Amino acid sequence: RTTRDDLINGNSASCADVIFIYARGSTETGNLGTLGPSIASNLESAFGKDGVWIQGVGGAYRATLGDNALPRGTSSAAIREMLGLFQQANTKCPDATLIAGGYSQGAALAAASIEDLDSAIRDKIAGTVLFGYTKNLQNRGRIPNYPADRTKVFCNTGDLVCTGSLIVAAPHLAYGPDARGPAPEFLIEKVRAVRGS
């Protein structure tokens, strides 16, 4: 449900084939918040419960609203926590395909972490989904250093954070349908593109 630590808890002798690392929005609970559980259930349907590990970004990422105003759209402590999880995935399961996502502050966190990542680990992330991306205008709909064909941004009309503001309006809270269908669809397609099946 809202906390999943499958990568931290998982046995290195029985690594999943796919590892999903997700950062929640501001003030959301657990480490998956409101959208992460919907994406997770559809990934487990596609790959099986033993086939995918779901890992939210917890620890030092407190998802504090005020940190949206900091230079990268989140805190340096939160970026170190998400980088640490990508590096743990790479060490624990070197053959797994990675996928990532984030909502709102979590989308800025996912973009900042991927930008800073060692390229050999960044290149293992087959697809990333971003909802209510707070750096959408500033980054021109891209994650720095990461290919456009592996990125999918869900930015609703009237969601002001997608257009350079930090005002929260009703369209910012309306990504439930996307998390239920097109966002897991995109991640599954990008994993199968490189792993076959």
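By the numbers in Swiss-Prot, the shown part of chain A spans 33-229.
Determined by X-ray crystallography, 1.2 Å, according to the entry header.
Backbone N, Cα and C define each Cβ position, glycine as well.
Record features, source Swiss-Prot:
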MUTAGEN   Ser58 to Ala  Severely decreases activity on p-nitrophenyl butyrate
MUTAGEN   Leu97 to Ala  Increases activity on p-nitrophenyl butyrate
MUTAGEN   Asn100 to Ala, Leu, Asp or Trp  Severely decreases activity on p-nitrophenyl butyrate
MUTAGEN   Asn100 to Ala  Increases activity on poly(ethylene terephthalate) (PET) and decreases activity on polyamide 6,6
ACT_SITE  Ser136  active site, nucleophile
ACT_SITE  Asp191  active site
MUTAGEN   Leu198 to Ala  Increases activity on p-nitrophenyl butyrate, poly(ethylene terephthalate) (PET) and polyamide 6,6
MUTAGEN   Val200 to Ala  Increases activity on p-nitrophenyl butyrate and poly(ethylene terephthalate) (PET)
ACT_SITE  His204  active site, proton donor/acceptor
MUTAGEN   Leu205 to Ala  Increases activity on p-nitrophenyl butyrate and decreases activity on poly(ethylene terephthalate) (PET)
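Each of the recorded positions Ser58, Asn100, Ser136 was scored by the number of other CB atoms within 10 Å of its CB, and the largest score is that of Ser136. Long-range neighbours of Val200 (mutagenesis position) (same chain, six or more residues apart, CB within less than 8 Å of its CB): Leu192, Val193. A separation of roughly 9 Å, to the nearest angstrom, links the Cα atoms of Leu205 (mutagenesis position) and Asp191 (active site).
Cα separation, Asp191 (active site) to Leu97 (mutagenesis position), rounded: 16 Å. Taking the C-alpha positions, the distance from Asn100 (mutagenesis position) to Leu198 (mutagenesis position) comes to 8 Å. DSSP assigns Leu198 (mutagenesis position) to coil in the three-state reduction, placing it in neither a helix nor a strand. In this structure, the C-alpha atom of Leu198 (mutagenesis position) lies 12 angstrom from that of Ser58 (mutagenesis position). The number of other CB atoms found within 10 A of the CB of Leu198 (mutagenesis position), across every protein chain shown, is 13. Residue density at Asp191 (active site): 25 other Cβ atoms are found within 10 A of its Cβ, drawing on all protein chains shown. It is 5 Å from the Cα atom of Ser58 (mutagenesis position) to that of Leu97 (mutagenesis position).
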